[PDB]
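Asks: Right, I'll just put the structure down here and ask away after.
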Number of protein chains: 4
Amino acid sequence: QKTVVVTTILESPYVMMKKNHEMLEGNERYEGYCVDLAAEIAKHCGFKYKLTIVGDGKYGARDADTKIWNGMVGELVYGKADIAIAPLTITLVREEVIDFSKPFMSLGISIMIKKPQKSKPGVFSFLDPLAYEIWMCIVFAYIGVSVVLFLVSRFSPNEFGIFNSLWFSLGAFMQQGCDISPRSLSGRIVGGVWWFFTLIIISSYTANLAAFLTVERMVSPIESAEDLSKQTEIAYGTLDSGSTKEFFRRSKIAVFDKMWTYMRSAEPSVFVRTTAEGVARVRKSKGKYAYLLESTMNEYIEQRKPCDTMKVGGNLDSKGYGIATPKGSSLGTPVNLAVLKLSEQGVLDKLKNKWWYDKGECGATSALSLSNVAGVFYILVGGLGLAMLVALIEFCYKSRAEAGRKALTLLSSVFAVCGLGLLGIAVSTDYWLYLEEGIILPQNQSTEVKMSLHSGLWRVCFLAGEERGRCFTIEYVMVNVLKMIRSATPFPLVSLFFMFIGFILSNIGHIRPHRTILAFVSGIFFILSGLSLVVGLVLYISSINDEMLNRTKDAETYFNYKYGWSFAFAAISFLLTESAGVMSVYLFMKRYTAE
Amino acid sequence: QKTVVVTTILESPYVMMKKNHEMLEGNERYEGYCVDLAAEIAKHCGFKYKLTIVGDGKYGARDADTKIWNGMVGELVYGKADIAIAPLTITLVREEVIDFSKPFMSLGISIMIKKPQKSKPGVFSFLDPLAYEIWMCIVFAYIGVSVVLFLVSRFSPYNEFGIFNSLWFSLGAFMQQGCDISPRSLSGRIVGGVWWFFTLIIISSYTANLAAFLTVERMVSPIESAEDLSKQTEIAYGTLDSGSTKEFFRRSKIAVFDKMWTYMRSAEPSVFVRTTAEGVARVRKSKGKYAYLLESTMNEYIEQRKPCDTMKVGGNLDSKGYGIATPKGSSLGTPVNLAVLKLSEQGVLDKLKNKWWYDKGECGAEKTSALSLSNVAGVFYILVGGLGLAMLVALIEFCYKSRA
Amino acid sequence: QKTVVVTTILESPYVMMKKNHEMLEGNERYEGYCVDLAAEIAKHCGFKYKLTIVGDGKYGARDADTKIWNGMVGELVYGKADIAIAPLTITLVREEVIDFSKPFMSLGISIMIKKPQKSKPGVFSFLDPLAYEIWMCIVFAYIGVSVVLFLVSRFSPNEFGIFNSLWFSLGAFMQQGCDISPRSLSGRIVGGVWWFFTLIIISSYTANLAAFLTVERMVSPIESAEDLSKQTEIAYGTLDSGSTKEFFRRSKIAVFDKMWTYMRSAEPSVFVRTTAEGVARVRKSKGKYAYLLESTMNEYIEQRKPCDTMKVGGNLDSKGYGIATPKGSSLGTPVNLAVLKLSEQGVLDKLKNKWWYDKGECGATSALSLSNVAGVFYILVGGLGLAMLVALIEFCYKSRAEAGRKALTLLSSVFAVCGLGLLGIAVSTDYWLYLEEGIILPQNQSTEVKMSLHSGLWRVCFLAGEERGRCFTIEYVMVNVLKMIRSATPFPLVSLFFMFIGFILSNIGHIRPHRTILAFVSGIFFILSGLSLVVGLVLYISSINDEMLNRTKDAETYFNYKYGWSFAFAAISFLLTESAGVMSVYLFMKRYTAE
Amino acid sequence: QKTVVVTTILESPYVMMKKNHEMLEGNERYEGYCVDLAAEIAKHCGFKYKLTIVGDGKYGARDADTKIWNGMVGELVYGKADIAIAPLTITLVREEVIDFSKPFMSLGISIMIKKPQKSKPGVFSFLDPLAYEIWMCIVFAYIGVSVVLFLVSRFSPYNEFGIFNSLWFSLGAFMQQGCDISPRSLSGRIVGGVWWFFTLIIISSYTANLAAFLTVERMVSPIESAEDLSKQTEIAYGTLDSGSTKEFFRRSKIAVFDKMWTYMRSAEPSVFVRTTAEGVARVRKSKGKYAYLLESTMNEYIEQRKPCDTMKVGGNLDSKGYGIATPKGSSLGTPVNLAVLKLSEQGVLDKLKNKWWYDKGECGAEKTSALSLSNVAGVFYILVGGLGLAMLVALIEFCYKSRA
Ligand code: NA
């Protein structure tokens, strides 16, 4: 008997060169699925085979100008090339001229998506419902409400120093019952409206955290092309010379009618060439792209070097492979028995598990975890760590009691003139709110910057985007506007009015310390500046967030906004006045009650 | 054969010039609805056509100085055209000189407004989950337990629950976590408890409704008809300044559109638009305070454009139709007339509208926005307005304390 | 000139008889849209008309066996019957043989659904998240935890009588801070685990109420047939001889492909005949049915006697009406001008508003309302009303102090022997849980009853469904089972063990009142029976709700379950023992401390 | 012409007898997939067919005593049939005597389990929103603040915060609303506060997650492959007792299905089903503890039946195919073979499967269930188990109190 000439193709893992090639000869240079399958069929049939490799590169098709065939179907029709144990898809136009055996493998068009890519929660992730503008104004709040209870209970009739009134503050905001209670009509109103502050913020934090966790459950990963059909944020993709595209056009099923419709009319080109590109467009387009393989390919890609892509769903259609006997040869019935005999003993299921899975280098809670609430354990430990430090402080302060007024004047004076400074500096030095925007250039994740600002209150000015050194002023301007100075002008200007009263009557109490009521009314007008700082900065940011929601989203266009060093200086100026507003009023108590 | 001269005019999506309009032939450079329609009419009737975009540039109207038709009607009557497969609107003065054909598309005057996007919060927008009748029935019951806890604790010991205290312990209860002036009576056992159960169910109804308020974002349009747009005065009207739309409101006598005309009669921020595409941007810029009135073919197309910014609301105010015209006496007049119906019966005219308006278009067919300081804004105002009101009454207190 | 013969049809509101007919003559017997339109056209054209009414009944069609026409199109072809001002739809098969004018009215296939039918919230609607099994076991809880604090603080070392411990109970469950606190290691554990009870129930009530209000917003009313296409709980309906059905078959639009698919293969028959039936199938099939009219009909039905149906969506297709001139008559061009002249002046828009709307007898908050939370105002008022009643009680009890032990023995003894009774009665008398089930017969809202039970614990027995008088027993049974006695047997049996100790040592304290510690340990074993009653009834219902969730829904099949008089007797037996468990222990305190 | 005798067998949805099976003709009384398939094969090839439901009633197999084919293969070979448009499965022993045709439907052995319906709660099911690592890190930090509040308040006054109290005030804090043994030190200002902020964020994470736990009901299947069904022992295997499915697991040598065969070898509650429709009810009755193994055509059909109670999970274990058979040498063998492919290329075979399995079927393609006492069940058990533990230690307390 002669040597039957097998004609496979260099496609992995079907036929690929052995690593020790250019050192071997003939049919013991190849390895793969079809090399093991050729060895199986030959034992059953009676062969003594000898593999070659397909001439041009191709599987088989009919050139519509000359009606010649090309490739494996080309070689076996035209006199050359016997039995064709190879990934040759059973179509109608091939089996008119050649004989296919029964399918040794059942493929189909399937969906490739990148691996669901877990998105590990941050340390301070619990403070995601309330934004960081809200968390910093709460710190301004329970400091400030403590100072008012420092005032209004030792103002006149008693147990509400800043030591005790921050305890009211840290007490009531964290919803636990405060031990003591005020006893004056004005003392209750502070405890009255602060207990309304906590009941809204906690009911806004819980309700928005239930808005995060519900929508996160409400989304769903792709598990079918029916699921892909509704979706428009994950774009499809097909090879554009071949049977994957050919399926969607002439299909009449209503889902594939909608799927081709999107692919036909979209931008940019989703009709990829050269499948290695299509695999790449899945990987560097995270959760935005979905390429459509043939099922025996994307099960191979999945069990291969880094396991980045994954098959989801079921076979959209059904097809097969087949050994391709020439047209009427005597190797057409014994091969057709030697496929069905291997597909029952389990050899065709063993050789798939071998090359796809076993020679593949890869692998095979509806509840909050510790990583979600992680910062509150670190605030707890970071809190208790601060507590043991202050346990040293009271032990040393009592030890000095075992074994000054001028310092109290020293604290109040210096904290005042820095509070006079850092507000007046900040309103003068134009380094408040930093607006930033631009549009996107795709495929590069661009850096469009063109526009910016560095605007304060009065001297609003611009830096890039024609670069405009002579920018604008409060004198009438001519499209963006700036509602910062438009509404929140008097709220720092009345703050300066209370604060100018503050340092002068402090100095009146300084130059002649026997004056008592002067330092008293000095302190009263310190906190009324600091309360104007609160309604200043709140109405400040609220005017910005109203300008934020006026965006009319514009998905491509991006934005950015950051606070400047002057916004920090007025935030620091809140601390300097208020913590002097306690020391000025406490200085009255040490002075006048001694008198 | 005869090479029928088909006239059209350049408006989207009826005839749009393809990007190869400098490197292709006449019948292959134009795309659109009328391009797909002229292929279907020629397929059923049977002729050869070459698209002949109008020389003047208008649809058609009489000039009552020289009595000469202009535009596409002008090419039909005088001789330079043979069919007019285009968006000619069937009117009386056009009907006297040419022959239309049994409308292939039914349009009407409609309402164009800006998209209902997410809006600005108020300074009392945290009172949105619980309605206004519940907030007042709490306060009227806050005074209710206040007068009970006084009349209980004054009549029973025969007095740590006067006007001063009984108003307070109810406030200390509903604004949560309690207060240390606990009642002491078996009535006060109840007076404590049954107000305290009223604390639980309101706050659990405030939290749960606000969670549903933030999960399913379900926005609505301000106006949804000409009726609701008639009674309002906030959102401004708008119409073209010389056309069939402005003429429609003038002579109408059903007294609803006459009300809409009496607004636009005075109307002095100049609501009338010149050159419609200006009025498209006028809706986009004027913050949903402006409502332009278009034909319902342009409203369904501009809605399907980038930037997605406008939406049609309501039913068609009137009904007018398009029509494949033919000259006053021709051989095409009857076979086209049965061809326009036969496309409509099979669903071709319903598919070609679906393709160009809805399929070949933008805007397609949950982002978990965190809360802003503008959402909870007035709570800071009530807080500082509480703290400021404390220092006033303390200054009142210090007055009569030192005086007495 | 002659008298042109108009041929309309008795269809409302187009042509219908005037109320004063059989008293008038000719063309002044009719009224409607087409009677006003005939008067309009005649003025423009030049007529002197005379209405008749269509011969057989019909509009016009071609009988496919004999090719004769029938009706209005029948009469105007065959020599009779001039101008045809009537609801004659412009189709292709009519205009081949007759001339239609331009459409005077633009109809379309539209959706009819019943009015959204507001579903007014109940008085006690706030207690819908937690079911009434949970609310009654809470009442068992804060009664019981009060009795344990009645015990464990006057057990040994002080301020926790039932007067004060219900105050702990009513205090802590309603989340407000309790004034006093226990001081003993066992006293804190009661306050410890009860403060864990409230934190789960409140967090289960708030979280489930947010499950109701979100899904209620998440549903959406029908506003398009695209919205109808996804839905499967509202079934469609079409007339079955006519153009409404004819549209869905030969349509190729993907939505109408899916809409016909459902209608073609469903059960029962949704292809209604005789439109008045189809309107009726909308009305007595509340939010389950949707019939598909032609747009000029369901805008008439909507503005008509009781306004029960409503048009939603837009026109699925587009069509028209038309005056139908014969084939080549001289009344074909002046009518074609007299329609377009009326459709510009607004007369065809005036006559629609007249007959549809003006001669129609009909009309033209994303927030909780008071009706939702209504019972808590009634609990508040009903609470304060009870308070003023007890204000009389303390005033009279102090007035008797101004101006008995045997009663305390009398309270404890009688409440014990009724507690011995009503538990022993209930476990004996088989009238516990009432199961009920059956399947549904549609179109009648059936009363299937066949099966039931009246089962207690031991004597489980059956009443209907072969009626089975000899039912079953605890001796082995042979499909439903009964896990009541399977798990919750010892929890009342250990309760009898504590309770048998209870009344005997009570009677030992009765026959010789100088015995002190006997009545003490009498009381200890009263509440341990009542605590076994708690874990009895909880594990009871929890075993039922596990059997409830084993249902595997079966949408047609219904179910019902009610508690019996024996379940109430053991619930009453909880009160009788516990409220004697306070009076027995308080009797020790009055006795031994006096000694 | 020739009146081709087409054989089939009565199984759904291949050939089902229509309700007019006593008042119609042969070719109009049967409906199904093979009925629609035999119309398509006759349309492309060209002949006349009359359906000839098999006399014996089986598919086909050798009887190795008399060597006579039975069933549909028996009618083909011996002469009583001409084509076999039916669900014959292509096997080797059938291939030697007749000629199949290039499968029109690709099936495989699959896994049949009960639907994952809503399940029973546990007696500790209220610990489901917060995971098990969070509940333990609370208790380990509950002891953490306990040892801090002692070491602060013992070292500072140089003692109302011993073992007795410092364990208590942390419990009084996290189990909400506070306790009246308030700390007194600037450390105790912190020790109060930073534990109190830990109260807020956990309970707001418990409430918000439980609200998401009840809103979106998202159930999962226990097993979702043969791999996950291999490693378990809880859910029982199941296969037919004499067929190609049982024979498949026996001779398989890939060692995963060999593990599945070693279970069914011992298997003594008799897992093997006689007459498959019994095993359909065995999955329905045995509470999702039984998993039957079917061909993937029956699993996709019985899933689309009333009562909707079973679902297929996982991929096909093997791959076998159907086939329109033809006798050993015929004139129909080649034109049918190209007709089966030509239907598949056009999408006819994909549509006819879609029609009979998925369209002409039940089970279609949020009910707001209130909580039950079984949901919050163990909280009553911790409560009474707390109250019972109180009376024990009190009895311990009374012992050494009167003794000392
Ligand atoms: Na809460």
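Our numbering is plain: 1 for the first residue shown, then up by one each step along the chain.
Keep in mind that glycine also has a Cβ here, set from the backbone N, Cα and C atoms.
Feature table excerpt (Swiss-Prot):
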{"type": "BINDING", "residues": "A:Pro87, A:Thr89, A:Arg94, A:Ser243, A:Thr244, A:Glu294", "note": "L-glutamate binding site"}
{"type": "MUTAGEN", "residues": "A:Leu92 to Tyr (Swiss-Prot position 504)", "note": "Promotes dimerization. Strongly reduced desensitization"}
{"type": "VARIANT", "residues": "A:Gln175 to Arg (Swiss-Prot position 607)", "note": "In RNA edited version"}
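Burial and contacts for the listed features, if you can.
Replies: Neighbour list (A:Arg94 (L-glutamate binding site), Cβ cut-off 8 Å, at least 6 residues apart, same chain): A:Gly60, A:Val73, A:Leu88, A:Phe100, A:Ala324.
Sequence-distant neighbours of A:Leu92 (mutagenesis position) (same chain, six or more apart, CB under 8 Å from its CB) are absent. Look at A:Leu92 (mutagenesis position): DSSP puts it in a helix.
Just so you know, the Cβ of A:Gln175 (variant position) picks up 22 other Cβ atoms within 10 Å once every protein chain is counted.
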Asks: Take A:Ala364 and A:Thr365, the residues on either side of 8 unmodelled positions, and give their C-alpha distance in whole angstrom.
Replies: 20
Asks: Which ones, out of the recorded positions A:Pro87, A:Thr89, A:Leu92, A:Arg94, A:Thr244, A:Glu294, lie near enough to chain D that their C-beta is under 8 angstroms from one of its C-beta atoms?
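Replies: Among the recorded positions A:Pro87, A:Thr89, A:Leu92, A:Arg94, A:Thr244, A:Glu294, the ones whose Cβ sits under 8 Å from a Cβ of chain D are A:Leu92.
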Asks: Once you note that 20 residues are missing between A:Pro157 and A:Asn158, how far is one Cα from the other in Å?
Replies: 6
Asks: Return the count of C-beta atoms lying within 10 angstroms of the C-beta of A:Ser243 (L-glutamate binding site), excluding that atom itself.
Replies: 15
Asks: Cα-Cα separation of A:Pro87 (L-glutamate binding site) and A:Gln175 (variant position), in Å?
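Replies: Each residue's Cα considered, A:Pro87 (L-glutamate binding site) and A:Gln175 (variant position) end up 70 Å apart.
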Asks: Taking A:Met478 and A:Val479 as the modelled residues on either side of 11 missing ones, report their Cα-Cα distance in Å, whole number only.
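Replies: Flanking Cα atoms: 10 Å.
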Asks: The record lists A:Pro87, A:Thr89, A:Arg94, A:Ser243, A:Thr244, A:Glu294 as binding L-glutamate. What's the largest Cα to Cα distance among them, in Å, rounded to a whole number?
Replies: 19
Asks: Quick one, of the binding-site residues A:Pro87, A:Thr89, A:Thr244, A:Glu294, which Cβ has the fewest other Cβ within 10 Å?
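Replies: Least crowded of the binding-site residues A:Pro87, A:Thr89, A:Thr244, A:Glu294, by Cβ count within 10 Å, is A:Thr89.
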Asks: Across the 10 unmodelled residues, what Cα distance in Å links A:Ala403 and A:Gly404?
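Replies: Computed span over the unmodelled residues is 15 Å.
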Asks: Chain B proximity: which recorded positions among A:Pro87, A:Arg94, A:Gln175, A:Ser243 have CB distances under 8 Å? Answer 'none' if there are none.
Replies: A:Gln175
Asks: Helix, strand or coil at A:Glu294 (L-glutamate binding site), per DSSP?
Replies: strand
Asks: Using Cα coordinates, what distance in whole Å links A:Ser243 (L-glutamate binding site) and A:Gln175 (variant position)?
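Replies: Just about 66 Å between their Cα atoms.
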Asks: Kindly assign A:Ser243 (L-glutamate binding site) to one of the three DSSP-derived states: helix, strand or coil.
Replies: helix
Asks: What is the interatomic distance between the Cα atoms of A:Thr89 (L-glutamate binding site) and A:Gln175 (variant position), given in whole Å?
Replies: 70
Asks: Rounded to a whole number, how many Å is the Cα of A:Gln175 (variant position) away from the Cα of A:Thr244 (L-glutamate binding site)?
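Replies: A:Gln175 (variant position) to A:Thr244 (L-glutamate binding site), Cα-Cα distance: 62 Å.
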Asks: Let me know the DSSP-derived helix, strand or coil state of A:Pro87 (L-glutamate binding site), please.
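Replies: The three-state answer is coil.
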